[PDB]
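Working notes, structure below.
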Amino acid sequence: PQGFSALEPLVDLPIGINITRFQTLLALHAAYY
Amino acid sequence: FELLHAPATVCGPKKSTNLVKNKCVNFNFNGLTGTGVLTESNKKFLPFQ
């Protein structure tokens, strides 16, 4: 919706890996943006 | 001893002295360092600040 709201941090990780991809792990038994 | 890219998760023990108020102090807060007078206040902080 055309409103406003801010976003707060949750989880900082020092994992430090080299990411160049992205995916989603969803159940299979109304969508995303 | 192994040190490759991120040596910021296995450190030695950290000390923490007592605190005083209403008097000039040379403080060191979480790495933030300065001189001033630490007096309790009222300003409100959001849990991540």
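We number chain B the way Swiss-Prot does; in order, the residues shown are 515-563.
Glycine is no exception: its Cβ is also placed from the backbone N, Cα and C atoms.
DSSP assigns B:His519 (mutagenesis position) to coil in the three-state reduction, outside any helix or strand. Proximity of B:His519 (mutagenesis position) to non-local residues of its own chain (separation of 6 or more, Cβ distance below 8 Å) is seen for none. For the mutagenesis result B:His519 to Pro, the note given in Swiss-Prot is Increased resistance to human covalescent sera neutralization.
Looking at Swiss-Prot, the entry for natural variant B:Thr547 to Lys says: In strain: Omicron/BA.1. Classification of B:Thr547 (variant position) by DSSP places it within a strand. Taking the Cβ of B:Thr547 (variant position) as centre and 10 Å as the limit, one finds 9 other Cβ atoms among all the protein chains shown.
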